[PDB]
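Heads up, the thing below is written out as structure tokens.
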Amino acid sequence: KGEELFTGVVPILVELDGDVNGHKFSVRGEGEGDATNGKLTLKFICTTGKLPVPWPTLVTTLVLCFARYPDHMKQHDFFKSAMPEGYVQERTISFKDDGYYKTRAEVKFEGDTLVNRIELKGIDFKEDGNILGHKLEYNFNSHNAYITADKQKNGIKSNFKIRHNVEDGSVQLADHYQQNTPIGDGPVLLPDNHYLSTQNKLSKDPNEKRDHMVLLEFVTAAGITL
């Protein structure tokens, strides 16, 4: 089974190419994940100069196969079951009173490395808004994302709202609609309703001159009990 690929720490590569209001940019992330504790450690660099949107707005776009599913929940782990062939993850992310992202990603093994490759399009972002104006706190709140089976597409869906703190004390909501489908034609696990619970730390590498984000995340599945 795909879960067998996640017994220990696995290297991760993330490649995002973006187009937000016509601003073209790229991000490359490298690090590793361990589904045994749900821990991700990654460093992301903007390889095209300054990132023209705020780093925190890309966290959800930038590998749910690394979530820690408790033993009694293993039968509900769609994400690992799709491996190694992987899955497509698509989202629309709507920023309240501002623009929206559309993302298409493939998450799959390329050799021994788990790769998340994303094409992101942003439109209708506002001049001097929180996104293009970089007015968001460099942080990311703990958060629960509810997962549901989507039998008609042999995959899963999720809808959740991220609260991005704005530096004037307001909040910038980002409403995510997500759908995942397997890349391969083998059997996958279609889950009962549950959620993924996240804890994140965003920091900086003091020796890195490029625009970048160091990310530490824990992701734990919950909501189904004994």
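By the numbers in Swiss-Prot, the shown part of chain A spans 3-64, 68-231.
Technique stated in the header: X-ray crystallography, 1.2 Å.
For all residues, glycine too, the Cβ spot is worked out from N, Cα and C.
DSSP gives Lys79 (mutagenesis position) a helix state. Using a 10 Å radius centred on the Cβ of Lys79 (mutagenesis position) and all shown protein chains, the other Cβ atoms total 14. For the mutagenesis result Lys79 to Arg, the note given in Swiss-Prot is In Topaz; shifts the major emission and exitation peak up to 20 nm; when associated with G-65; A-72 and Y-203.
For the published mutagenesis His148 to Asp, Swiss-Prot gives the following note: In Cerulean; leads to improved quantum yield, a higher extinction coefficient and is 2.5-fold brighter than ECFP; when associated with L-64; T-65; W-66; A-72; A-145; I-146; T-153 and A-163. Sequence-distant contacts of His148 (mutagenesis position), defined by Cβ-Cβ distance under 8 angstroms and a gap of at least six in the same chain, are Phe165, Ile167, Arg168, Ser202, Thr203.
Every protein chain shown contributes to the tally, and the Cβ of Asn149 (mutagenesis position) ends up with 12 other Cβ atoms within 10 Å. According to its DSSP assignment, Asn149 (mutagenesis position) is in a strand. Under the heading of mutagenesis, Swiss-Prot lists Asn149 to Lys and annotates it as follows: Increases fluorescence at warmer temperatures such as 37 degrees Celsius. In Esmerald; leads to brighter fluorescence; when associated with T-65; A-72; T-153 and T-167. In VisGreen; leads to brighter fluorescence; when associated with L-64; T-65; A-72 and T-167.
In the three-state DSSP assignment, the secondary structure recorded for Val176 (mutagenesis position) is strand. According to Swiss-Prot, the mutagenesis experiment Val176 to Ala carries this note: In mut2.1; shifts fluorescence lifetime from 3.03 to 2.50 ns; when associated with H-145 and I-198.
DSSP gives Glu222 (mutagenesis position) a strand state. Of all the Cβ atoms in the protein chains shown, 20 others lie within 10 Å of the Cβ of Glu222 (mutagenesis position). Swiss-Prot documents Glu222 to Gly as a published mutagenesis change and attaches the note Suppresses the 399 nm excitation peak, leaving only the longer wavelength peak at 475 nm.
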Practice task
Using C-alpha atoms only, work out the spacing between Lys79 (mutagenesis position) and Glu222 (mutagenesis position) and round it to an integer in Å.
Solution key: 21
Problem - Set of same-chain residues at least 6 away whose C-beta sits under 8 angstroms from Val176 (mutagenesis position) - result: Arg168, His169, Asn170
